[PDB]
Each structure stands twice: as C-alpha cells, then as structure tokens.
2 protein chains.
Amino acid sequence: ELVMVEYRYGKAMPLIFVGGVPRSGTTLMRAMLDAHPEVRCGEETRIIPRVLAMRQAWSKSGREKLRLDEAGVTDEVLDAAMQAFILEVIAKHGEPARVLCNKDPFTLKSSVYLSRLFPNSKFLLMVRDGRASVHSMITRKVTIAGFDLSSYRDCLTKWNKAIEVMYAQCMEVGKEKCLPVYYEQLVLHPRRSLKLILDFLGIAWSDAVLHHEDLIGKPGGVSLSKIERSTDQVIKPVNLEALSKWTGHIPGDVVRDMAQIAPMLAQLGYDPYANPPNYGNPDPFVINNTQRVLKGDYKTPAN
Amino acid sequence: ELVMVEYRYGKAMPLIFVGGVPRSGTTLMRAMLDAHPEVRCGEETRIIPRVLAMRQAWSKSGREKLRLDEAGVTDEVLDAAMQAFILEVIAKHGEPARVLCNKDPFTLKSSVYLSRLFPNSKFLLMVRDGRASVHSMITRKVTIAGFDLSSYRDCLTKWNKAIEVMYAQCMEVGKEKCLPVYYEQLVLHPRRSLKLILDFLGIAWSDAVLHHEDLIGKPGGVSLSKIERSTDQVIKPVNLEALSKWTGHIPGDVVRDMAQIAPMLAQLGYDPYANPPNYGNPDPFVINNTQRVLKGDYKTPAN
Ligand SMILES: Nc1ncnc2c1ncn2[C@@H]1O[C@H](COP(=O)(O)O)[C@@H](OP(=O)(O)O)[C@H]1O
Ligand SMILES: Nc1ncnc2c1ncn2[C@@H]1O[C@H](COP(=O)(O)O)[C@@H](OP(=O)(O)O)[C@H]1O
Ligand SMILES: [Mn+2]
Ligand SMILES: [Mn+2]
Ligand SMILES: [Mn+2]
Ligand SMILES: [Mn+2]
Ligand SMILES: [Mn+2]
Ligand SMILES: [Mn+2]
C-alpha cells in the first residue's frame, strides 16, 4: 500500500471515476467533488485512456493475444500492470486526499473493466443533451477523435454511439456502482444533485461542493489546467448560460431527423422533438449566479 | 515492496535487461541466464517496449508535454507509473526468482532511461555481426518495423542505426552498468563468456548456464514461447551453425559498400572487408555440440 504525505493508496481503495462524452459538464462535476475536503480529482490525465485503449486492443487481436499468452503476459498480468500504472498516475498527479478521483471523459467506456480492477470504485456518468454537447464541440472547435466538426449530423451520430456504449457499461456495472448524473439537473438544482451524488458515493455532506468557485487554485481545492477547454467556464459559479444555447443553430434537416440520428436522446429521457426542452425550474441560487455572470461580475482571467 | 511466492520486488532491486538488435543471440543469452538458479528472464513481454515508446513520444511532443505538465502529469509522475507498470510485467509474467530479468530486444535503446528508473539494474547489450543478423531477418522472414526484408542494403542501414543508438546508450550508462556481449565470442567460448558476464552482474558462478538445453520447460529453468522465432534454435546446445552462414548471400554491391553502409561493424571490432571474418577458435565443447546438431541428434519438436 504505497504512501503519500499520511494517505495510503491501493487497488482496494474507494476511487471515483467521472466521465461521459466531452462537453457534458464533466469538468464542472469533478470541480464540485474537488471542492469537498475528502476528495481530490484534479486535471484530466490524458494518458490513462490512452493506455486503456492500447491494452484493450492487445486482447482484441487474436494474433497479439496468442503471442502475449505464450509469453506469460496473461490477462492477470495485464490487469495487475494496468492497476499499478493507473494508481500511480491518479495518486501522484495531484494533491493527496482520503478519496482519490479521476476525470478522463472516455474512461467510462471501460467502467465494467475499471470496476473489476478497482472493486470499491464508483462511477459518475455525466449525461447532457447531445444537442448541447455537439453544439459545444462545433462552436468551440473542440477536437475529438472521430467527431467531424463540419457536420452536426456526424457529431450527433458519434455522440449517440459514444453515450450508448457508456450508458450500457453503466447499466452493467449496476445501480450500486455507477450513477448517471444529468448535467441540466446539476445546473438547475445543484444542492439536490450533490446531496444525491454524495449519498451514492458514501461520502458525508460538505457545503464546499456548492462553493467550487471559491476554491480555484487553492490547497485542498480545485486544480485547473490552463490548457483544458472548460477552464474558463468552470471558474464561474454554477449558472444557466449553457443550458440550451444550441436552439436555432442546428440545420433543419438534422432537427427533422433528430430522433433517428440520436435515439439515445429519448432513451436518456430527453425530448428530441422540442427546440429546446423545458429542462426544469432553477433554484434561486442559480438564477442569482446567472445574472451576475451575464452582467460581468466574473472577469476573463489574464492567463 | 510487492511480494511473490517469498520474493520481494521493487524499483531498487537488481534487474537484468538484455537486448540488442533482433537476431543477435538475445534469446540464447537470456536462456543461459534463465538456467542460473538465481535468475528468471522468461519470454519477450512485447508490451514493455510498446509502453516505453509511447511514454517517450509524449515528452518529445512539445504540445503534449505542455498539456501533461499543466495536468500535473510531470516526468516524476510518468516515471513512477512506468516503474510500476514495468515491474508488474517483469514480476508477474514468469516464475519468481531472486534476480528478475527482461529480454525485449529494443529496450536497450532506452538503457539510460531504464538505468534511472531502476538504479541497481544492469544491461547486457548483445552484439552480433550486422551481416549475420540481417541475413537472419531476410532468410527467416522476421518482421521488424522499419526493416525492408527485400533489401540487404536497407536492412544493414537500419541495423547500423539501431546498434549505433543502443551502443551509445550503453556507453553513456557506463562500464559498471552495461556490458556489450559479442554473440560470436559467446558461441566460441561460452564458459569464458558467462564467467565474465556473471562477474559483471555480481552473481555467483553456476554451471547451469552451460546446460540451458537440459532446462527447457522446467521449473526454475528456461521458459519458451512456441511463437517466438528463436525457439527452435535455442532448444539446442550452444553451437557454431549460425556463425557465418551469410557469406556468399549478400549482393555484390552491398559487399562493396559494406564499410559505408554499416560503419558500426568496424566500430564494434568486426572486419567489414572479410567474407567472412575468422571470428576465433571454438572450445572443444562447442565443436562437439555442433557435430551432434548437424548430424541430427536434436529432433524438431512436434509442437
Ligand atoms: N459553472 C458552470 N456552470 C454551468 N455549466 C458549466 C460550468 N462550468 C462549465 N460548465 C459547462 O460544462 C460544459 C463542458 O463540459 P466538459 O467539461 O465535460 O467538456 C461546458 O458547456 P458549453 O461549452 O456548452 O458552454 C461548460 O459551459
Ligand atoms: N544454441 C544456440 N547456439 C548458437 N546460436 C544460437 C543458439 N540458439 C539460438 N541462436 C541464434 O540466435 C540468433 C537469434 O538471436 P535472437 O534471439 O536475438 O533473434 C539465431 O541466429 P540465426 O537466425 O542466424 O540462425 C539463432 O541461431
Ligand atoms: Mn478537495
Ligand atoms: Mn462561497
Ligand atoms: Mn494545473
Ligand atoms: Mn532460473
Ligand atoms: Mn547438461
Ligand atoms: Mn510459454
């Protein structure tokens, strides 16, 4: 059980994995967890999904898997090495905390596997209206492998397949180990959302999760990468600006076919025929954050 | 310090890394070490060089290294994760032993890095006449990334660059941590060679290293992959059949330019103008092995 200064980490520890399709509020979610005094998530590691994908490709190739098994590099060996690699990155790339956490969006395509490597780990799958996520990719020019930012239809098709896989993984892991978290409900009702989430995680309530913007860059708080694309959004308090700014910007033929391009919308409970849906009524807390954000209380940082 | 059954392993343990350009006697070398009662090398892991190459490419890209540093995934973090990953594979893919060892040929392109990750590790760089190694690749159709098996000139050019890099790494690591082992001298004088090698390693002499063919497939002995391309050679005792069977098979224009294609030949002490060199006089031990091999005492295994 390797140490950090005095916190011990190991494959049996309670870990939190946060993920989902990029542009779904995954940075906001992990920032609110980072605010909790018992948790550290930190920035996207980038390398954890890369080594997962490679290791999965080794076993999917019949030829490579035979060579590896003949060499004694069995699944048992691959699994022990993946555990060791992932724990070191999670443990070392940020401050120590009692509960460690990782947010790399596409790790949730592998939640079944991760839940076997880490038997007391839990998963938060961020779910956001595919139309809002795709509009974010395209307008912010966020580069994602496989997503052609010149085509709403292609991005929505890829969004649909991505969340289809991650949602199935979530369902296979089961209600005790993976919780779908709806972005729109997180923004409309942050206190109610975090209360359910922390209860699902087995972690005591702390108000700090509702104050993540007080804790940017502070010891025990929210560490941000200046390069990550959500940084200038997450430094503000929870607000409504991004709930449905996609309405009106989707080509008419894609609106027409929305239910066929993205059947996962209705699977997940979204109204694929509304432009936009009424997602709910915001807490006064969030209404007040929103008007302050829109009127200019929060300045763009110089960096 | 993770355990195995009772042997403890960790980043400070004495490890042996064996490598060199493929087709240079690296399997024979590691088989003779596997014969020693204190050492286990085992089969090529395949994945250790793959993850090294990826991790090196992360830091060589200015853009990726900035993103990683901004995420807290520094060299210190990358290095701890590489140590953890590599130790698990080395430790788990074969039987436990007091001294662990790994043979993946191209790991010796990274011996400086490996010697920093593993401060009591040592390196055996196998050196074989580039003409014999390239002739082996081509005639046995051994697939190596970058080596065009239709061109002796291209393979010799790639051989030359490969051994140039590994030899420089060996020299930078220094005489106390890396030993060039000449294939031809290993075959001509196996006892004298292994006595020097084991002294360089700080390991007591054991006759077992001269009996590796008695120990194929046995507990505490030499484990082989049925798929690896040297398996049907290494099951025989040390012999002379492969010393210079390349003579006469190299195109005349390549013989003409040998010193310019492969200046590393003369750097390493080989005669690039002789077809072939007289590499030395064999021990009677090896002369007797050779005639038994050539007359058919050792049958091709049914598998
Ligand atoms: N404080 C905050 N309140 C509400 N949404 C926020 C937020 N900080 C970030 N988000 C939203 O999180 C989305 C990014 O999710 P991710 O981190 O998974 O890429 C961005 O949506 P938009 O690009 O549409 O504005 C951003 O607006
Ligand atoms: N018992 C043995 N005696 C001598 N050479 C041996 C040997 N077992 C294997 N080798 C040689 O080791 C070379 C392979 O090196 P590597 O394991 O690094 O790919 C092969 O050369 P050839 O293909 O020319 O016959 C093989 O002959
Ligand atoms: Mn915290
Ligand atoms: Mn506050
Ligand atoms: Mn940072
Ligand atoms: Mn042994
Ligand atoms: Mn014997
Ligand atoms: Mn085997």
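Quick note: numbers on chain B are straight from Swiss-Prot, i.e. 51-55, 61-358, in order.
Placement of Cβ uses the backbone N, Cα and C atoms for every residue, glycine included.
Per Swiss-Prot, active site, proton donor/acceptor is recorded for B:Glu99, and the stated evidence type is a curator's inference. Long-range Cβ proximity for B:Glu99 (mutagenesis position), meaning a same-chain Cβ under 8 A and a gap of 6 or more residues, is found for B:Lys158, B:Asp159, B:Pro160, B:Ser280, B:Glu283.
Annotation source Swiss-Prot lists 3'-phosphoadenylyl sulfate binding site at B:78-82, B:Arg183, B:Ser191, B:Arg195, B:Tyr238, B:285-294, B:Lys300, citing a large-scale study or a structure entry. DSSP assigns B:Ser191 (3'-phosphoadenylyl sulfate binding site) to a helix in the three-state reduction. For B:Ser191 (3'-phosphoadenylyl sulfate binding site), the same-chain residues lying six or more positions away in sequence with a CB closer than 8 A to its CB are B:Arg78, B:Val197, B:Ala297, B:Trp301.
The DSSP secondary structure for B:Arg78 (mutagenesis position) is coil. Annotation of the mutagenesis experiment B:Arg78 to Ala in Swiss-Prot: Strongly reduced enzymatic activity.
In the three-state DSSP scheme, B:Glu99 (mutagenesis position) falls into the coil class. Among the mutagenesis experiments that Swiss-Prot reports, B:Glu99 to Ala is described with the note: Loss of sulfotransferase activity.
According to Swiss-Prot, the mutagenesis experiment B:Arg101 to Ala carries this note: Prevents dimerization and strongly decreases enzyme activity. All chains included, 19 other C-beta atoms sit within 10 angstroms of the C-beta of B:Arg101 (mutagenesis position).
For the mutagenesis result B:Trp113 to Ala, the note given in Swiss-Prot is Prevents dimerization and decreases enzyme activity. In this structure, B:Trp113 (mutagenesis position) is part of a helix by DSSP. There are 17 other Cβ atoms within 10 Å of the Cβ belonging to B:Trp113 (mutagenesis position).
All protein chains included, B:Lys158 (mutagenesis position) registers 25 other Cβ atoms within 10 Å of its own Cβ. B:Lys158 to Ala appears in Swiss-Prot as a published mutagenesis result, with the remark: Nearly complete loss of enzymatic activity.
According to Swiss-Prot, the mutagenesis experiment B:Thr198 to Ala carries this note: Slightly decreased sulfotransferase activity. Using a 10 Å radius centred on the Cβ of B:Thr198 (mutagenesis position) and all shown protein chains, the other Cβ atoms total 10.
According to Swiss-Prot, the mutagenesis experiment B:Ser285 to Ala carries the annotation: Abolishes sulfotransferase activity. According to DSSP, B:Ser285 (mutagenesis position) sits in a coil region rather than a helix or strand.
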**OP:** Under 8 Å, Cβ to Cβ, against chain A: pull out the ones among the recorded positions B:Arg78, B:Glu99, B:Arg101, B:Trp113, B:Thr198, B:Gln288 that qualify, in sequence order.
**Re:** B:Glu99, B:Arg101, B:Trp113
Original post:
Where 5 intervening residues lack coordinates, what is the integer distance in angstrom between the Cα of B:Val55 and that of B:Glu61?
Top reply: 5
Subject >> Cβ neighbours of B:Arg78 (mutagenesis position) where a neighbour is any other Cβ within 10 Å >> reply: 28
**OP:** Round to the nearest Å and give the CA-to-CA distance linking B:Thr81 (3'-phosphoadenylyl sulfate binding site) with B:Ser285 (mutagenesis position).
**Re:** 9
**OP:** Could you list the residues of the same chain, at least six apart in sequence, whose Cβ is under 8 A from the Cβ of B:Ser285 (mutagenesis position)?
**Re:** B:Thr81, B:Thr82, B:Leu83
Original post:
Counting all other Cβ atoms within 10 Å across every protein chain shown, which of the binding-site residues B:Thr81, B:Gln288, B:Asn294 scores highest?
Top reply: B:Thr81
Original post:
How many whole Å apart are the CA atoms of B:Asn294 (3'-phosphoadenylyl sulfate binding site) and B:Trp113 (mutagenesis position)?
Top reply: 43
